[PDB]
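Student: Have a look at this one before I ask anything.
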Amino acid sequence: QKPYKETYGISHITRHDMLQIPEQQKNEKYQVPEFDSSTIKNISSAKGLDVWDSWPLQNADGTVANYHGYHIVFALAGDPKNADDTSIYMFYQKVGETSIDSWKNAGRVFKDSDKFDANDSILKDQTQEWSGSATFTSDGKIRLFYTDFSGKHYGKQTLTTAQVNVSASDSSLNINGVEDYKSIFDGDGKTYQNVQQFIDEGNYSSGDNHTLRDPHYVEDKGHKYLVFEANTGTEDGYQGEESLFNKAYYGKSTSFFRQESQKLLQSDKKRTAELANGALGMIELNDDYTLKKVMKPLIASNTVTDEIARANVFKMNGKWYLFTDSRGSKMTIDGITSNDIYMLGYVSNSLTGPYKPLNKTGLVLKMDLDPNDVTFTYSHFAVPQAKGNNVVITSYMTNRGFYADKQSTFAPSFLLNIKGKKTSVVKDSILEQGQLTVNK
Ligand SMILES: OC[C@H]1O[C@H](OC[C@H]2O[C@H](O[C@]3(CO)O[C@H](CO)[C@@H](O)[C@@H]3O)[C@H](O)[C@@H](O)[C@@H]2O)[C@H](O)[C@@H](O)[C@H]1O
Ligand SMILES: [Ca+2]
């Protein structure tokens, strides 16, 4: 195939930028801080469950919501013995509290019957509830977005919404049920990959990784959007053999393209790179949270990785910041190892772009601890704050199903300083486990 260059009018995680990361990540500015294992507790209210991917109830701008005097955190939880047991639980604390022990458990958001009662063809085939976001509406409602995963339909993933009805008293919160529970988006083929395209490849045994998940709600000027983990479609730079010849995915220069493309073509990562077409996608919603418009991706990762997770985006001090979590084990970049775990970050003057890499390369956070390390963390999430130059980084701590006595839990939070197009971890800024805000 002949070399070409096509950006599709979107931003790209380039091979050249990613290659700079192995050397750059040695700087403590970009490193998840060391945690103290003897301070680490299981979520007392979770009662023997693994609790991993979590997200706070947020105001439209991403700041932590105050629901009737409480903070609310939604989290994936399930049986450590069953990797396919994943449901969304709702945890809550009184505003002002910081202890991990302050987090009470309201239980599952959903009843098993809810997906059937929803009168929603896709939802009644759901087998697992995967990550998303939650916004606190202007009329005081808890508005959840999450991933409908269907194990029965070859791992179909559908962006889904529901309103969570919650009674509040001086002592407790209680989930009464849900309403407006509906599928929003399952891909369109042209802009974002759908499950049929995955099945076209031969699903799981093809080596392809189909994703359409981790939706993050955000507003700008009263317009409503979800930014989410996805993969490109046929019209915005699809996976395939031809993709390795697109200079937009390499960057730097034709000299670098020539050298890097030929190396990749001769490597054992050729097929992996061909299949890699991860994207951070965007859709606009209507005021009833239905689909208004499929939009172009904010960024894509063709050749680099098929998996850029937990999309997060917010405006802070005049600039827009876009983050994603990603595993080095799924990348094709020399120098990046199977131990390496990242939060990558991008910056723009506008929500819809264009986005340029945060610390020249995209590196914001690096974690490389052994999967066996009790203080291992993943799923790092930047929580925007009402004021100041710091965001709070949350993550989950222990690997799922690894230890009988130590479950996946809220990691100790820490501070990330953000100014202009640069970030640095704040020295000795470790907070409580699952702490959402600096202010108390
Ligand atoms: O697709 C095959 C893969 O499926 C399952 O893992 C899916 C996915 O899980 C994690 O992604 C996040 C971030 O932590 O976790 C939830 C799901 O639990 C997702 O909404 C979110 O993106 C991992 O980080 C990913 O690497 C992984 O692909 C299953 O658990 C795997 O064993 C495997 O079968
Ligand atoms: Ca792919």
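We're sticking with Swiss-Prot numbering for chain A, so the shown stretch reads 34-473, in order.
Each residue, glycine too, has its Cβ placed from N, Cα and C.
Feature table excerpt (Swiss-Prot):
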ACT_SITE  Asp86  active site, nucleophile
BINDING   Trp85, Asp86, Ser164, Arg246, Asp247, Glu340, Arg360  sucrose binding site
BINDING   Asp241, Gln272, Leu308, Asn310, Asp339  Ca(2+) binding site
MUTAGEN   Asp86 to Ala  Lack of levan synthesis
MUTAGEN   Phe182 to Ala  3.7-fold decrease in catalytic efficiency. 1.6-fold increase in KM for sucrose. Synthesizes only high molecular weight levans
MUTAGEN   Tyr187 to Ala  Slight decrease in catalytic efficiency. Synthesizes a bimodal levan molecular weight distribution
MUTAGEN   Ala344 to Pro  Increases transfructosylation activity
MUTAGEN   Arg360 to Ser  Drastic decrease in catalytic efficiency. Reduces affinity for sucrose. Synthesizes only oligosaccharides
Student: Count the other Cβ atoms sitting within 10 Å of the Cβ of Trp85 (sucrose binding site), across every protein chain shown.
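Tutor: A 10 Å sphere around the Cβ of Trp85 (sucrose binding site) contains 23 other Cβ atoms.
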Student: Using Cβ atoms only, which residues of the same chain lie under 8 Å from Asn310 (Ca(2+) binding site) while being at least 6 residues apart in sequence?
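Tutor: Looking at Cβ-Cβ distances below 8 Å from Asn310 (Ca(2+) binding site), excluding near sequence neighbours, one finds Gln226, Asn264, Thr265, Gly270, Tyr271, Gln272, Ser276, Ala333, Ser334, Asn335, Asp339.
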Student: Cβ under 6 Å from ligand 2: which of the binding-site residues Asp241, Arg246, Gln272 qualify?
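Tutor: Near ligand 2, sequence order: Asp241, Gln272.
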Student: What does DSSP call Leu308 (Ca(2+) binding site) in the simple three-state scheme?
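Tutor: Where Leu308 (Ca(2+) binding site) sits, the three-state DSSP reduction gives helix.
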Student: Filter the binding-site residues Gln272, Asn310, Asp339 down to those with CB closer than 6 A to an atom of ligand 1; keep them in sequence order.
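Tutor: Those binding-site residues that pass the cut-off are none, since no Cβ is under 6 Å from ligand 1.
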Student: What is the nearest of the binding-site residues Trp85, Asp241, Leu308, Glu340 to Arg360 (mutagenesis position), using the Cα of each?
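Tutor: Spatially nearest to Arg360 (mutagenesis position) by Cα position is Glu340.
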Student: Setting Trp85, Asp86, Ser164, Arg246, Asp247, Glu340, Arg360 aside, what same-chain residues sit with their Cβ within 8 Å of the center of the Cβ atoms that define the sucrose site, listed in sequence order?
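Tutor: Filtered neighbour residues, in order: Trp163, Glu262, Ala342, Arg343, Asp358, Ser412.
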Student: Please give the maximum pairwise Cα distance, in Å and rounded to a whole number, for the sucrose-binding set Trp85, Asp86, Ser164, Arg246, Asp247, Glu340, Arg360.
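Tutor: 18 Å is the greatest Cα spacing among the residues binding sucrose.
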Student: Tell me, by DSSP, whether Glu340 (sucrose binding site) is helix, strand or coil?
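Tutor: Going by the DSSP assignment, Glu340 (sucrose binding site) belongs to neither helix nor strand, so it counts as coil.
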Student: Quick one: of the binding-site residues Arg246, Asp247, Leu308, which has its CA closest to the CA of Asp86 (mutagenesis position)?
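Tutor: For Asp86 (mutagenesis position), the spatially nearest of the binding-site residues is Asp247.
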Student: For the C-alpha pair, I'd like the distance in angstrom between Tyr187 (mutagenesis position) and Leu308 (Ca(2+) binding site), rounded off.
Tutor: 17
Student: Other than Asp241, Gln272, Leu308, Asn310, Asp339, which residues of the same chain sit close to Ca(2+)? List them in sequence order, counting a residue when its Cβ is within 8 Å of the Cβ centroid of the site.
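Tutor: Output for this site, in sequence order: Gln226, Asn242, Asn264, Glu307, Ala309, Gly311.
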Student: Using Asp241 (Ca(2+) binding site) as the reference point, find which of the recorded positions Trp85, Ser164, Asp247, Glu340, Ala344 has the shortest Cα-to-Cα distance to it.
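Tutor: If we rank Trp85, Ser164, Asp247, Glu340, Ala344 by Cα distance to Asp241 (Ca(2+) binding site), first place goes to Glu340.
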Student: As a test of the contact definition, list every same-chain residue at least 6 positions from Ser164 (sucrose binding site) whose Cβ is closer than 8 Å to its Cβ.
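Tutor: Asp86, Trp88, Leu109, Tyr179, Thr180, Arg246, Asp247, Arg343 - these are the non-local Cβ neighbours of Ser164 (sucrose binding site), listed in sequence order.
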